[PDB]
There are 2 protein chains.
Amino acid sequence: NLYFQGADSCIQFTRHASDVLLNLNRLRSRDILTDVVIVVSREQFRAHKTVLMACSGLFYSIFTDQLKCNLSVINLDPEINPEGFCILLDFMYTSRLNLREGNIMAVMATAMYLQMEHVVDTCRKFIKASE
Amino acid sequence: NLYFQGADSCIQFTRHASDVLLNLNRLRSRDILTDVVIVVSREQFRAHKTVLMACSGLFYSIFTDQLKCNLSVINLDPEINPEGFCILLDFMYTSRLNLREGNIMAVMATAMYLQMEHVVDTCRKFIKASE
Ligand SMILES: [Cl-]
Ligand SMILES: [Cl-]
């Protein structure tokens, strides 16, 4: 089946959470109900605020701030690597982190700035083994 | 670990999709960046439009319509069971469908109206066995 009897007294759907994520990424690709532009240097990234808050400590702190919550444009540190930000934004919407020899230092730096501890620790483990 | 080497050339996070969903539901509980009220009879339900679109064919068709996309209040058929709608909205944010003897006919009716085919079929399978 596509369902199971859960630990509690409830039916649970195995692929629902991943299907929601697939569909939110389809909304992103088509620029449907995106409500913010993240600007890193000269590059821009359109996204959904709630997805950003659900993945990053920094975006949650930003969009829970009463002054900043309704801003349509958010500028990040111009020192942040745009490729490293792109890889992380793609991870947020797909669960796949395209970690390579060339990008690993910039992805770790960006995830530290974005407060994405799971990705931060995973980068460290791959750096300790590649040494 | 919390990651695996995927089918493609990429690292994938096992719990990411479910963690995103847990966090979007925490945003809902706290009424953070909810952008629509769904009104069923006298009851109201606050939600995030993108979550609704990612789960229901009806909400996707509604919020992709240029006239209706920026509406903050959506009224459903006053004949729709509020309990049945509540169970489905909770499923959307949790993956758990609290299906009971008393609610199964109203949950199926509501999921048909909301174009949630996975839930519709699952209701039918439980009705064919309970007969
Ligand atoms: Cl079962
Ligand atoms: Cl691995």
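These residue numbers are counts, starting from 1, taken along the chain as shown.
Here the Cβ of each residue, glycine as well, is placed from N, Cα and C on the backbone.
What Swiss-Prot lists as domain 'BTB' is A:34-101.
One entry in Swiss-Prot concerns the mutagenesis experiment A:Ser61 to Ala (Swiss-Prot position 59). Its note says: Abolished ubiquitination by the SCF(FBXL17) complex. Reduced to three states, the DSSP call for A:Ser61 (mutagenesis position) is helix. For A:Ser61 (mutagenesis position), the same-chain residues that are 6 or more apart in sequence and have a Cβ closer than 8 Å to its Cβ are A:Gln115.
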Residues in the domain 'BTB' (A:34-101) grouped by DSSP into helix, strand and remaining coil: 27 helix, 15 strand, 26 coil
